[PDB]
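S.K.: Right, I'll just put the structure down here and ask away after.
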Amino acid sequence: XXXXXXXXXXXXXXXXXXXXXXXXXXXXXXXXXXXXXXXXXXXXXXXXXXXXXXXXXXXXXXXXXXXXXXXXXXXXXXXXXXXXXXXXXXXXXXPXXXXXXXXXXX
Amino acid sequence: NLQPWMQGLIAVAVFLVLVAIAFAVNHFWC
Amino acid sequence: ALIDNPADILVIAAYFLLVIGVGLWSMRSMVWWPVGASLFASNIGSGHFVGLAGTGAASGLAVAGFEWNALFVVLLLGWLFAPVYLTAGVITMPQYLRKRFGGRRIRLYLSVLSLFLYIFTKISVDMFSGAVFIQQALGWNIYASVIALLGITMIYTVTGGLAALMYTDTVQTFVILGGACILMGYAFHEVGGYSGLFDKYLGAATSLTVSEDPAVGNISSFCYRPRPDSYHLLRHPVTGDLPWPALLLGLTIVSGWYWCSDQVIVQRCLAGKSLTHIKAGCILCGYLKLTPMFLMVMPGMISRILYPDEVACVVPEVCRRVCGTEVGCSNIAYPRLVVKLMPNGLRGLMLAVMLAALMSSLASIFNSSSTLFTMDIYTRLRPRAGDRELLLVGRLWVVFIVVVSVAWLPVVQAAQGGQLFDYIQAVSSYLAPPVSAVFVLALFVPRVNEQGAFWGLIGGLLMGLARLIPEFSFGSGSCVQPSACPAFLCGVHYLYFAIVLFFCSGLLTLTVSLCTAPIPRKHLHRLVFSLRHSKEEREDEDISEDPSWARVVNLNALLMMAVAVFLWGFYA
Ligand SMILES: OC[C@H]1O[C@H](O)[C@H](O)[C@@H](O)[C@@H]1F
C-alpha cells in the first residue's frame, strides 16, 4: 500500500501567478502518478496521468512533472477558477491511493 | 556509477584491446 | 472489428489484388547490398515481430541480445562458413556433410530433423503469428484465424505466389520494415519519446491481479510487475530470465547453427557474385540486425505500457479472455499495437503486407518441406517412383504438415509462458546444438568420421529430446501457475541446455570417432579447415578476393563489431 503525501495542505496564489503543488510517494513509483482537480461543488476531474500526460481537454497551464518519489503539478497562470483541491494518485500498484489533497485558493 | 555511454565506450575499448591482441599475435607469429 | 472501416478494407483489398496480379504476371550473381538485404529479409519474419515485441513486453530489452548476437555469427558466416561452402563446392550443409563423411544416414537424419524444425519452428510459428495478427485485427478465434490464413495462403500459392516470391520477397520484407519504422514512431510518440518509455515501463502493470480461482487468488507482485532488470541486456547468471552467460555463450551455438546451416540463409549468402560481396553483405545484414531492438522490442515494451490489462494480463481467466491462453498474453503485443496505433490508412496496409509476408513464408516452407520429404525421404523408401506419384506425395505431405501444425498450435500459443520467441529459441536450443557441434568438429577436426558424426547427432537428439518431450508434456506454466516439471529438467535455462547439449554431443562425436577408423587425407582436401588451401585432388566456387577491397571489407567488419559492442555495453 503506497502512501502519497502532499506536504502543503493549503496554497494561496494571486491570479496570474505560478503555483507548484508537490506530492511525495512512499516508494519509487515509475512516474505512475495522476493529478485530479476537484472544485468546491463538483467531483474530481483528471488533469494528469503518468505524472506528465495531460488528460484530454485540460489546458496547457496544468503541467505535471517529477520522477522517483517527488512529483509536482504546476499551474503556470492561475485563474480565479483554479481554486480547488488537487489530489495525487499513484497508478503504480493496486490499491490505488490518493494524496491528502492540496487546497489551492486565491 | 557509469553512464550508459560510458559503459559503451568501456566495452568498445576492451574490444579494441582484444582485437589489438588478436592482430599483434599474427604480426608476431601465425 | 478494428479494420472494419472503409480505408483499411480498401488498402487491404488493393494490396491483396496487387499481390495476386504480380503472381499472375509471374505465372553467384548478386552483389553485396542485395545479399545483405536478402539475409536480413530471410531471417526476419512476422514471428520475429510477434516474439520480440512479446518478450519485450513481458521481460524488457534483453531479448534484443538475441538479434544483436547475430552480428558476430553473420560475421562467422561471411568469413568462416561461406568460404567453407565455396571451397567444398557445395551449396547446403547436408551436401557438405555428405562430402565430408560420406554415407547416406547423416543426410537422411538431417533431412528428418529439418522437417521437424519446419513443422515446429517455422510452420506452426508462422501460422500462430498470422492467427494472432488476425485475432487482434478482427476478434476471431485462433482456429478461425488459422483457417482464414491457410485459405488466403492457398489462394496465394495457386496464383503463382511462389513465382512472384523470387522478385518480391526482400522488397516485401523491407516494406514491412518501413511500416515498422512508422509504427515505432507512433509508439514512441504515445509514451512521450524514447525517455518516456524508460520513465513508464517499470510502472506499467495490470490492475487486475486477483483471480476468482481459489487456487490462484491474489497474484504476487513478482508475477505482474515488470522485472527490475527490464532495462538491462545482461541479466543475472542464475536468477535472470535471460542469463548473460547463456545469452553470450549458448546463443552463439544456436545462432551459429541458424546462420551457417540454414538452407535459405546459406542460399541467399552464396548467391553473391564474389566472396568480397558475400562478406560486405554479411556486414550489411549485421548492421540491419541492430534494428529489431528499436523496431520490435521497444515497441513491445511500449505496448505493455499502453495496454497493461491485455498485454500484461496476469489472472488466468482474464488472460484467457484477452488472447485465448491462461499463461499470459504478451504475444498480442505487436499485433495490438499495429491494430491500435496505426491510423485508418496505415493499419490496413501494415496488416496486409505482414499477412502477405506470412503467406509467402508459409508457401515457401510448404514447398521446401515437400521437396525435402519427396527427395530425401520418400524416394529412399520408394527408389523408382513416377512424376505423378511424387506430386501426389508432396501434396499429401503438405496436407499432413498443415494438420500437424494446426494440432501444434495450442502448444505454440501457450509455450514458455505464452512467449513465442522463447518457444522458438527453446526448440532450437534443444535440437540445434548437436548439429552445431558436429559441423564444427567436421570443419576443424579431421579425425571426426561418419561413425562419430552420426552417433554424435543421434546422442544429441536423444539428450535434447530428454528435455524437449518433458518440457512440452508437463504443459505450459507461468509465474502464476508453475508447471510440474521437476526444475532440473526445466529450471535450467534452455540456452544453458544448449551449451550442455553442444558439448555432450561433441564429446560423443569425438569419442565415437576415436574408437573407429579415420577418414584418410585424400577424401578431406578442401573439406576440412586444415586442407582448405590444398590444391591436391580429392576422392568423395572461387575463394579469391581482391586485396584492396578485402582490407576495406575487413575494417567494416571491425567497425560494425565496435558499433555492436558499444550497444551491448550501452544497454548492459
Ligand atoms: O535460432 C537462432 C536465431 O534466432 C532468431 O531467429 C534470431 O533472430 C537469429 O538472429 C538467430 F540466428
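Using the numbering of Swiss-Prot, the residues shown for chain C are 18-44, 60-572, 641-672, in order.
How was it done? The header gives electron microscopy, 2.5 Å.
Cβ atoms here come from the backbone N, Cα and C positions, even for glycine.
Got these off Swiss-Prot a minute ago, pasting:
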- C:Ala73, C:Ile76, C:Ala389, C:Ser392, C:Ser393: Na(+) binding site (BINDING)
- C:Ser74 to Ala: Impairs phlorizin binding and its inhibition on glucose uptake (MUTAGEN)
- C:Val95 to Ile: Strong reduction in D-glucose transporter activity. Impairs inhibition by empagliflozin on glucose uptake (MUTAGEN)
- C:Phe98 to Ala: Slightly decreases D-glucose transporter activity. Abolishes empagliflozin binding and its inhibition on glucose uptake. Impairs phlorizin binding and its inhibition on glucose uptake (MUTAGEN)
- C:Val157 to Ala: Decreases D-glucose transporter activity. Impairs inhibition by empagliflozin on glucose uptake (MUTAGEN)
- C:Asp201 to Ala: Impairs phlorizin binding and its inhibition on glucose uptake (MUTAGEN)
- C:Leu283 to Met: Strong reduction in D-glucose transporter activity. Impairs inhibition by empagliflozin on glucose uptake (MUTAGEN)
- C:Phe453 to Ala: Slightly decreases D-glucose transporter activity. Impairs empagliflozin binding and its inhibition on glucose uptake. Impairs phlorizin binding and its inhibition on glucose uptake (MUTAGEN)
S.K.: Could you state the CA-to-CA distance between C:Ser74 (mutagenesis position) and C:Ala389 (Na(+) binding site) to the nearest Å?
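M.R.: Approximately 11 Å lies between the Cα of C:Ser74 (mutagenesis position) and that of C:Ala389 (Na(+) binding site).
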S.K.: Near the Na(+) site, what residues other than C:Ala73, C:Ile76, C:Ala389, C:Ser392, C:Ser393 in the same chain have a C-beta no further than 8 Å from the centroid of the listed C-beta atoms?
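M.R.: Result: C:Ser74, C:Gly77, C:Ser78, C:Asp201, C:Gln204, C:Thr205, C:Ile208, C:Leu390.
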S.K.: So what sits near C:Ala73 (Na(+) binding site) in its own chain, CB-to-CB under 8 Å and at least six residues off in sequence?
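M.R.: Sequence-distant Cβ neighbours: C:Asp201, C:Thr202, C:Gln204, C:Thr205, C:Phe206.
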S.K.: Where the chain breaks for 15 residues between C:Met44 and C:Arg60, how wide is that break in Å, taking the Cα atoms?
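M.R.: End-to-end across the missing region, Cα to Cα: 25 Å.
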S.K.: Please name which of the binding-site residues listed here, C:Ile76, C:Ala389, C:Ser392, C:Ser393, is nearest in space to C:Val95 (mutagenesis position), Cα against Cα.
M.R.: C:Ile76
S.K.: If you skip the near sequence neighbours and keep only those at least six away, which residues in the chain come within under 8 angstroms of C:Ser393 (Na(+) binding site), Cβ to Cβ?
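M.R.: Listed in sequence order, they are C:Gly77, C:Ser78, C:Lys154, C:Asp158.
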S.K.: Taking the 68-residue hole in the deposited chain, the Cα-Cα distance from C:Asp572 to C:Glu641 is how many Å?
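M.R.: Cα to Cα across the gap: 17 Å.
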S.K.: List, in sequence order, those recorded positions among C:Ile76, C:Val157, C:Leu283, C:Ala389, C:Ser392 whose Cα sits within 10 Å of the Cα of C:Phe98 (mutagenesis position).
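M.R.: Within 10 Å Cα-Cα: C:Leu283.
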S.K.: Taking only the recorded positions C:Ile76, C:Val157, C:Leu283, C:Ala389, C:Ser392, which one has a CA atom nearest to the CA atom of C:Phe453 (mutagenesis position)?
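M.R.: Result: the closest of the recorded positions to C:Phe453 (mutagenesis position) is C:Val157.
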S.K.: Let me know the most crowded of the recorded positions, choosing from C:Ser74, C:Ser392 and counting other Cβ atoms within 10 Å.
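M.R.: Selected residue: C:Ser392.
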